[PDB]
There are 2 protein chains.
Amino acid sequence: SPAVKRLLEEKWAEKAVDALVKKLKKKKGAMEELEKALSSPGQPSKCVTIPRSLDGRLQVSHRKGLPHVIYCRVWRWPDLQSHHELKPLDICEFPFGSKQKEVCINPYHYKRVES
Amino acid sequence: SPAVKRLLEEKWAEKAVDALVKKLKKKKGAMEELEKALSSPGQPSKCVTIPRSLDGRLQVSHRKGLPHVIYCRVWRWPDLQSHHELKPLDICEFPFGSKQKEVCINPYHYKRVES
DNA sequence: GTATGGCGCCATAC
DNA sequence: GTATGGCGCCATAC
Ligand SMILES: [Zn+2]
Ligand SMILES: [Zn+2]
């Protein structure tokens, strides 16, 4: 209940972290990994995963988009448009490209590239 | 293209009339019936129908709600909450209650009842 | 029971 | 081809 506020158009992201924290409060020690990672981009951070839809897309308060794009745009670049502006760092084990069963929504595992 | 502007949070209704006009430009003389009806509540008005979903609900720019509630709230009471505040007039042949195959979204075929 | 909202699937706009 | 968005179906909150 207060985890959402601490992790935090504003009312749409609020609905998005909400969608997220519900998935993370269920995973083991998962909320903890994320709270630390919002603090330091340079400090090492563990992967925080959510399940992957067949589509790839995640729908949040009736808007539908890719998960790492969503949570980056909540926590880093609010002007972020599409996944092309994103690229995964070398740190991350479950990037969106990976097509693996889970997908990392830790916002600092990706850098923004304006092509 | 200009029909939408003439029939006309504002940018969500704009997306809704858009969803609508596309269905009406396909029906025969249907756009015409609606243009007249936005003018006069007291003047007699023909039914303007759209298809009915099994659910009943209509999704518009990612929000989902009942059709007569949507188009009433666009064109009459913007503070309208649920379908309980609505009741169909005696004029209408395809009210939402009717569960018929089409459904009348002419905003003036319904009156608002605060219970 | 009713209300509400996401996902897989599909249809349509570039 | 990629992007985008609605509907039927289902799962969950009252
Ligand atoms: Zn990662
Ligand atoms: Zn009618």
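To match Swiss-Prot, the residue numbers of chain A are left as they are there, and the shown ones run 12-19, 27-133.
If you're wondering, the header gives X-ray crystallography, 3.1 Å.
Each residue, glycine too, has its Cβ placed from N, Cα and C.
Per Swiss-Prot, Zn(2+) binding site is recorded for A:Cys65, A:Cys110, A:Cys122, A:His127. In three-state terms derived from DSSP, A:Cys110 (Zn(2+) binding site) belongs to neither a helical nor a strand segment and is classed as coil. Here A:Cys110 (Zn(2+) binding site) comes close to A:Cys65, A:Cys122, A:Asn124, A:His127, A:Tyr128: these same-chain residues lie at least six apart in sequence, with C-beta atoms under 8 angstroms from its C-beta.
Counting Cβ atoms from all protein chains shown, A:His80 (mutagenesis position) has 13 others lying within 10 Å of its own Cβ. The note that Swiss-Prot attaches to the published mutagenesis A:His80 to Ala is: Exhibits impaired binding affinity to GC-BRE DNA sequence.
Using a Cβ-Cβ cut-off of under 8 Å to chain B, none of the binding-site residues A:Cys65, A:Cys110, A:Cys122, A:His127 qualifies. There are 25 other Cβ atoms within 10 Å of the Cβ belonging to A:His127 (Zn(2+) binding site). Between A:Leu19 and A:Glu27, the deposited structure omits 7 residues, and the straight-line distance between their CA atoms comes to 12 Å. Within 8 Å of the Cβ centroid of the Zn(2+) site, not counting the listed residues A:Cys65, A:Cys110, A:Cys122, A:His127, the chain contributes A:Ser63, A:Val66, A:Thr67, A:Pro106, A:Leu107, A:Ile109, A:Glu111, A:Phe112, A:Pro113, A:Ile123, A:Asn124, A:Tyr128. Comparing the binding-site residues A:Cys65, A:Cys122 by how many other C-beta atoms lie within 10 angstroms of each C-beta, the top residue is A:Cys122.
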